[PDB]
Amino acid sequence: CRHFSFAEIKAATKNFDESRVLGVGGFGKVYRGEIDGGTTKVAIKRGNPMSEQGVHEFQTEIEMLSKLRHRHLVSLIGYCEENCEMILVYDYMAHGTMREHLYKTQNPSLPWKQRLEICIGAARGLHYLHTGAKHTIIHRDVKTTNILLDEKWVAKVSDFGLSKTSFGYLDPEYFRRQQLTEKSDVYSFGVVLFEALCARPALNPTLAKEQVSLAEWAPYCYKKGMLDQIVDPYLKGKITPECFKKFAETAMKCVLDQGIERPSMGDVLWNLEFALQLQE
Ligand SMILES: Nc1ncnc2c1ncn2[C@@H]1O[C@H](COP(=O)(O)OP(=O)(O)O)[C@@H](O)[C@H]1O
């Protein structure tokens, strides 16, 4: 993992010019830049050392990503703790977050098979975190803004500041059992799956009481046989009956009340690949 000068960070971002800002996260501003003389596109996150939750996330993202390698995980090229700063350098994901392609957006809608393949890609990332590191990693922050898309539309998991060895995605059993297991990532992923299908936020505080949380609302409509009515309008008529059923029953199991009843990510990943095959 590469240490960067604070001078290279300025060279890459052209001294943090707002022409290169990509957005704002809970950590700071995210800048697009180039390093190694313009062969490498990157994204650079500037955090604030005054905040020690920011300090905690900066060090956690470094100690996690520096030892992980997976096609479906955002890669951390390097960092900069110079002059008591806090900077992280990732590879640039040219197509932003998954949420920017589902709703509240001007981007075109994604075809069903591309959505399915994005969820499969993210499930592979999560499966690696749970079974491929030295110990289980619990991401704790699985959501549609933390799934990024590169120039070939490969889905990649990011945002490791809260991981250990958001509202609407929170494992409700965590506020009861007060323990945390990788099944909490499965809960959050099941919500991602429903967002991909319904193209609406996980929490929409303005709706009728039963519709506020996608996690409780989508299962409810499936049992009542009206899940087809809240499906993304672009997707209506584009999912074969058997894919629709395997997909929805996979998402329903992910958001069960009790973590012990939920599938593992290996199981989820397998059932999504099965769904893709039933679609074709
Ligand atoms: N590696 C990246 N490549 C491209 N754009 C990125 C990358 N990381 C973050 N972004 C952009 O920066 C924005 C801020 O994301 P992030 O800093 O993770 O904050 P949060 O996860 O709290 O929304 C994202 O919405 C996205 O547009």
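Chain A is numbered as in Swiss-Prot; shown residues: 521-685, 701-815, in order.
Structure determined by X-ray crystallography, 2.3 Å.
The backbone N, Cα and C atoms fix where each Cβ goes, and this holds for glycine too.
As annotated by Swiss-Prot, active site, proton acceptor applies to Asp661, with the evidence given as sequence analysis. DSSP assigns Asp661 (active site, proton acceptor) to coil in the three-state reduction, outside any helix or strand.
For the recorded site, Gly546 (ATP binding site), the DSSP three-state label reads coil. The Cβ of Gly546 (ATP binding site) has 13 neighbouring Cβ atoms from other residues within 10 Å, across all protein chains displayed. Feature annotation from Swiss-Prot assigns ATP binding site to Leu542, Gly543, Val544, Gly545, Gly546, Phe547, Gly548, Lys549, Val550, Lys565.
Of all Cβ atoms in the protein chains displayed, 21 besides its own lie within 10 Å of the Cβ of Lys565 (mutagenesis position). Under the heading of mutagenesis, Swiss-Prot lists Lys565 to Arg and annotates it as follows: Loss of kinase activity.
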Distance in angstrom, CA of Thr685 to CA of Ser701, with 15 unmodelled residues intervening: 19
ATP site span - longest C-alpha distance across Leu542, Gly543, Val544, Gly545, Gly546, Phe547, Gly548, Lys549, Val550, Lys565, in Å: 14
The one of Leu542, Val544, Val550 whose CB sees the fewest other CB atoms within 10 Å, among these binding-site residues: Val544
Neighbourhood of ligand 1 - recorded positions from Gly548, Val550, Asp661 with Cβ under 6 Å: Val550
